[PDB]
Structures are given as structure tokens and as C-alpha cells.
Amino acid sequence: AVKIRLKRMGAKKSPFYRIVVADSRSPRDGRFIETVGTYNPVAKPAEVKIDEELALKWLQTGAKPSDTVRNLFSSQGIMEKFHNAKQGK
Amino acid sequence: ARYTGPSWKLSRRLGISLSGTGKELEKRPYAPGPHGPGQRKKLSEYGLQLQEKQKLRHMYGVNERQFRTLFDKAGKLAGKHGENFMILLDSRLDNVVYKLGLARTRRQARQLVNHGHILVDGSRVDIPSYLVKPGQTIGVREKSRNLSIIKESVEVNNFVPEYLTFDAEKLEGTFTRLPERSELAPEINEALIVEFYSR
Amino acid sequence: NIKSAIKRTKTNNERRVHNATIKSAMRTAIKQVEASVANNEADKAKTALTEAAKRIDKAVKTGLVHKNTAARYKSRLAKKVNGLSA
RNA sequence: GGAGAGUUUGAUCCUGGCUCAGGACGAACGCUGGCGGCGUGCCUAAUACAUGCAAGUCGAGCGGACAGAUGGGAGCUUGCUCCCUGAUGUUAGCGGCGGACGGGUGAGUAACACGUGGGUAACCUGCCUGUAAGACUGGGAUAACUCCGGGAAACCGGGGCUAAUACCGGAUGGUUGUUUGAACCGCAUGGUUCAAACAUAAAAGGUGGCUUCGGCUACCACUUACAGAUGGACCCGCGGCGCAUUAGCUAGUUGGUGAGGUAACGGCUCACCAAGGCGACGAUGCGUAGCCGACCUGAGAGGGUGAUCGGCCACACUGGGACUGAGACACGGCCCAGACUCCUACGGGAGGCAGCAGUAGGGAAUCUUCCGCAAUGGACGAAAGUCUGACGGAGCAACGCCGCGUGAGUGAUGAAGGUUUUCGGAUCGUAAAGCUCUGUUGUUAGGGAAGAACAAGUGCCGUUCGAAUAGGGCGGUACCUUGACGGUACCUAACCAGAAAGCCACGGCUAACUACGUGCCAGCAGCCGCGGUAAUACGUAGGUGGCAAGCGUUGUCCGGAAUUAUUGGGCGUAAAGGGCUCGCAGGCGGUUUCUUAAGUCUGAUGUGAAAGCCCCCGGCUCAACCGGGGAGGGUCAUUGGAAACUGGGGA
């Protein structure tokens, strides 16, 4: 399905993801479903703020993260709190 | 790389003797050159154009690329045209350096500012065109502050700017606001920069 | 010089053979129940409708049918078989 | 937020072209050439290709097969082999998924191809969510495996044997089709929902763990029905191009009925019938061309291009074709034909660099046959992992943009030399010498392995499942490692001014002047035009001026160009009134009054993706650049108002 994963952007010295929700198998720097987030790797270090008000609709509406998307959205209190959305199961 | 001119005839035929404020060729007030002792004549609109652009640009000394980008970049601001270009083209890191009583020469204070020495804002500022806004502590880079040039310029006096603020003992500095835009009253008339660089 | 899935080529041959057997069996059965609907035969009409029905769903329910074309074929064959027998 | 100047004349003004100043490139060439950061680099021949890598994976689906800890018995060597069992590891084949995404190129195509905006009671959707039912009973195969064979190879054939998550019967299932009874609502077609008869599947899988050894259970699976999501398919309004020295075109064409077909309406294809249909609002035909977000330029309207990043379409040696599949008519899949190359035992085989490099050609013109899965995205997985020429990086090229430098202070001794000079002198000139300072980059030596690093695995907790305190899912907390670039960036110390400046111009436009030589010769030149012995124009030398690690020439595009003029031109004599009339179509129209919203104008929602332009901040020492926050962009749809004006209608 739509795997909400990262996407490169920035200069050639330092890449910073801005992980918008994307299709099943789109191009890397290409089409994405509905962009929500931005999280650079460096600076300083790893400071990124995500949506969580529509991103809960994205992670609950049929999706999944990548590795870095899962650690990031599990770090910002959105994967666990979404799990408390599923805790009313 | 601007640091190439003679520094006598450039002011000598550039239009006005600055800076200065006595190094204007007071021994021979005419223009420099082999056919220069004779009678000079006025130019066309390109005469005041080249005297305004070369005159106002020779006070700092930058290349025409960076000075042109300061022309349009200065015109991107608010206010008036020549005032924004005048506060921009003199509020640089080296004009703020040699204007704070740092060095007794514009090129000498320039190389004192991009020689790694005059590090400002608490850190280093190693680019001679990498300025600082109103409020940055334009420091002295105290790891080599015990020097001959800095101590001698701290002994030599000069009318410090009221847009800036100096420090001879505490090893600090500042710029209180934008400088006195019409107040900084040299012979550089900004209308020739509004005409000889606008087409 | 096919790097990978040359064995996909051989699997396309063998799968094409088995799939041609099931699909061509479906077409020949559909002409068989259609032939039984050619003449005014009652008991062969209903039982042969069960034959082209069971082979029809057994063909469209796996592989090359798939759903809407099978409903078109069984629908028109149901219209003719319902016509010749009431 | 917008600058003009030269050039027709003996002089003048109009009109009128022609050129120059400005910006820009995917540039190239001429001269020269220190560095760093960020982007860019076959645009000509979609020309042909040597060589290497570009799509594999699943032992936790399968039946092998080999090795083999450990154990067994023999012979001798007091350490070895021979024959068995076996943790274990590996893979050839079967099967499932993935090769349709990713990557590249603009060859095609002037229309549903693109952009925008609707629609689909005309479509389909594997993988992924969430729901809820199910997973019962059986069958016979077959590659492997061998035994023979025919082949130069490529390779085929035939006989025996086996299994699965391979295939194939039956039950069960509606919902998936056919007939009836309804009920509700629409857009002609009709749609939504309820009931009753005929047909349509399941991996009993695998993994563990438990158990009474009957079976139990979790996880990853299989099917069926639903909705969700992501994708594509179709139809339609409107928009974007040179030509009338293209006015005809069309016969599956225009329309009907009927049948077939595909996921689906449809002449989509056929039978039968009718004679239609398109066109000045440009049909057809020639030409050219991928289109768009956008980029460049302009004050703005406009004009030009479709590089690099992205979105869609197309193509894959040329031309057809269909199979596998959910999905291709498939870029490194097949079948046929054509071309071109290679092999040949002459019987027949093999190939597709418009993937990354790379070679030859073409040309003015474009580079390394490099490193790695550390990140991000994929693929396959239970995961560990494997593949990943995508990517992340690197190497070259001043190819573009930006930043810094090649010194600085002082210094009249106004040094020597060069140029000039009425021969007193002037100019390079505070310039140089010199006294003193700085280290940017250099050069050396250390630091630093800076960020780019998050995962996955190991406990434990809450909670789910579970006959279960096993075992697992789900969600948190803590431990261990993982950097290709890279000894990179950057920092620190020392050292030396030591290595780091050229190109064009100097009548005008246009900043910048004199001498020697040349003597309509050699030459320049963008235009004006110079040069026929005093050349501010040809070369040379000093000096000046512009610019700067760059500078000029040329190619193309914009502006200047009010020189296509809607903004914003004109026609008595400069170019320009049709010789004149009548008229269809078209374009425009007296005053009052009621309605209307079709234009006109305004409010609300949708949508105009990102990146880019502009505004507001932040991060790389600043800047180029990056990131965040905004804005603006439409005869756009749907919808609410005003009725003044154009129109519709009535008086």
C-alpha cells in the first residue's frame, strides 16, 4: 500500500528528509500522496516536527512507515499515541 | 580579488581624495596619468555615471559583480534607493571593522578582518564581505589581540560612528542601528548610483 | 541474453499450456451448451446449462475469466437457455 | 516601474528602415588560468557497438543432492582411512512473488496526446488497512532423479521414480450469474435494498511452543464478501501552431436495428437497412513539433525555449503479434519477418548500451570502463540477510553561479630604467627600495575519526491473543554495534610574502592618448567610416580606462523595436482608400418602462501537487545554497447576491 516513508532533499553535502506520504512504488524524489512533515538528519541533531493531526489519519487510513519513518514517528509520540487510538480496539 | 590598485592614482583620478582624509594627492591635485597635468573636462551622463559608480564603489573597493548584487540587493530593501544602497554598501564587515577604530587602512583593516584575526559575534568571521546586522558584538578575536596594528589603531583617534560603538579595553563592539544614512555625509552622491547603474 | 527469469520463460510455456487447456475447455464447453441450446432440447438444455455453468464458473474463478466477461457470457447463455425452455 | 545614440541633407524637419549600448545559455572558440562551496556537461547521427555491472529473492513452501561437528564398528599408522547415524552449512530444479516500479530518450503524434474542469445509475484494482465468515473430504500428475538417444554447439527426444504453498474431482458458500415477489428513489438508459430455487473456492499449509500425543494454540500464510486506500482505463467543456500558391473531404464513413467482443458504453468489429456526416467558427492536406509545472527577457502587455528536478504521453534495432499475469502488447520476456554483426562440424545457432560507464563515427561541441548498501526508496523475505550503475558519494572540465585570495602599514630617498619633452622637465609614483606586521589558500605536523546514526538484535513493563504462569502480536523504557565518502570538512602550532593576473578597449556611439614605423601597401571595422609621408582609427611602445580568475569574438532568444501599435501607430502629398455600387452572412445601434442573469460585478466552498518567482524568518564563518512560514497565478467548476450597462422577452 502507500508506504509513508522518507524522501531526500537538500544539498549534496547534507541530505534532509521531508517525509511526505507517498504511493506504493513512486519515484524517490517524485510524486507523493499528501505531504506532511519535515525532519533533517543533522542540525542539531535530528530535529523534525510531524503532523499527527492528519498523520494519524494517514497512519490509521492504511499505511506504514519505513525504518527511519517508524523510528521518527515513534519518537514524536505519534506511533504510540496512534497505538492508543488502536488501544480502543 | 580587489586588492590590486595603486591606492594613489585611483583616488587621484577617481574624483575625490578619499580615504584619506588627507591622502588625496595634496602634492599634485590633478588627475594621475601621463596626459593628466593638463586641463580636465566634464563627461556626458556616462561621465557622472562612471564618476558616481567608480567613485562610490572605489570607497570600498569590491568587484562589479558583488557591487552590482549590492545594487539590486540594496534596492530589494525598504526606504529610498540611494539610502538603502548607501547603508548597505558601507555596513559591511570590513567597513564595520575599519569604521570601529580597528585598523588605519581600508585594505589593511580588510586583511585584518579576513586574516582570521577580527572574529566577531563571539566566533570567527573569515570572509571580508560577510557582514553583521545591528546588534552583533563585532569583537577583536582575543587569541591574537595583543598586536601592533590593533594597539596602534586603538592609540590613533578618529570620529567613531554613532550607528556603531567601540571598545578599546573590553575587546568588544556593536552597531546600535542602521548608520546615519543621510548623516554619513561624504561626497558620494547616491543619485549617480541611481543613474550610472540603472538602465 | 536473458539474465533472470529464463525459467520464467519455461514457466510461461507450461503455464500457457495448462491455462490454454482450461480456457479452451471453457470455450468448447460454452459452444457445447450453446449447441444444446441450438435445438429444442429440454433436459439437455438444463443439464447442459449446468455443464457450461459449472465449467464457466470453474474457468472464470481461477485465471483468465475473470468476472464481468463471465457474467456477460453466462448471462446471454442464460437468456438463450431460458428462452428455449421457458 | 520603462533613458537612448548614430546613420539619408549643401544645411533643416518629418517618414522610414539598418546597426550599437543591456540581459541570458546545456554553448563553443581566441588568450590566459590560484582555491573552496553548490548545481551543470551528446543539444549533431534514436549512429553502430568491444568489454564489466545494471533483478533478484524465498531452506520458516517443496523432493533431493553434497559436505559434516558428534557417535558407531573395522584395518593398522598407534592415526588414520573404509562403511553407517547425525546437529549443522551450501546450493541445481519445482513452486510463490518481483521483472509493467525504478533507469533512459524525444523518434513519433498537431489530437482527448498534454494542461485545466467536470462526469462514470459505463469501468476495473494484485500488494496494503479494517470488518466478518470459512477453511471439510479426496485424487492422479511432473520437473528434478536416473537409463538410452540425436546434436558442432545452442540443444532437443524417449523409458522408469517423487513431492509440495504445483495441478484437478466432490461437498459448503449468497453475496457471483438466471427466474419471481416486493420496497424506496432517480437523469431516457434506470439505480439502491429484502426474500426463494440452479451453478462457483480453500495452503488439512508452514513456522514455532505446548499436550493426554487424540490434539491444542500464537505468528506468517490461502479463499470468499465488504468497504477504505493507491493506481491506472473511458467520455466530455475549454485552452496552446506555420500555410489557402491546401475547398473540398468522408463509404465503417453518418445514423439505425441485430449479433459478437472487451473491465466498459461505443461502427469497437461484422450482418441487414437508410443516405448520411465535416467544413470559412478552416474540414482535409502539406509542414513542424513531445506537452505542462516552468525557464529566459520585458515596466507591463507580450516574445522565445521545453535543458538539468518533477507530472503525464510515447518508444525500446525496424515492423507486426500474442502468452504469463491483478496489471504489459512488456527497455536488459517470448513468436514471426526485415536489416546488421558474431559462431559454424554449413545441418543450424547467438545479440540488442534511447541503463551506468566506455570505444569508433558524426561535430564547433560535452567527462571516469571508480567506491558502497553507512542513509533514503525499492524487491524478496518470519526475520538475519541478498540484489540494488536507483541512490549516497567520489574522479575530470573556469561549464555556469557565489565566496575568499595573489598581501598590508609606513615610506619623498619623488631611486635606476621605460615613455614624453618647447630639453627646464613630466609619467609609471607611496609605486619600488626600504623599517615593521599578517597567514587567507599554501607547506609541515598533530588533533578530529565531528555531523551525516537511525535502525535490527538482547531484557523488562502495560495490553492483546492464547486451556495455559508457555509462546507470540501491539505499544513504551534501557544495553551493544553499523561511515563508502574520510583521515573528508573544520580546529591548533610553526614556517615563509615567499608560489597565486591576466583579457579587451582608448574618434563617436562609449570610460580610456601620445610617440615610432607604415604611406590607399600591409590593415581595421558592430555602424559612422579611417589608411594616397605630421594617422587621438593600421601594427609596435609607454600611459590611461573597463573588468577580473577571468576577458573578448561568434551562434541563438528577449529588449531597445510606439519597427504589428488591445495597452500603443497610421492612409491628401512619405508605404496605405477598394474604380464604384447592391447585398447575404457577420460587426454595431434612437428614448421610457416590467422581468431575466446570458454576459458585467461581488461573496462561500472545491481545485489550480511539489520544486521554482516574490514577501517573512532560521541553518552551512557570510554568500551561492538549503529548510521552514507565507503569498500570487484560472472567460475554472459548484453556488449566493446586485440589475446600473450589452443582450433575451413583453408593453
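Chain B is numbered as in Swiss-Prot; shown residues: 2-200, in order.
Just so you know, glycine gets a Cβ as well, placed from its N, Cα and C.
The domain 'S4 RNA-binding' annotation in Swiss-Prot covers B:92-155.
As a natural variant entry, B:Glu46 to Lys appears in Swiss-Prot alongside the note: In rpsD3; suppresses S12 mutation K55D. In the three-state DSSP reading, B:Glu46 (variant position) counts as helix.
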Open item on the list: I'd like the number of other C-beta atoms within 10 A of the C-beta of B:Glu46 (variant position), please.
Closed with: 10
Task: DSSP-derived helix, strand and coil totals, residue by residue, for the domain 'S4 RNA-binding' (B:92-155) - done: 21 helix, 0 strand, 43 coil
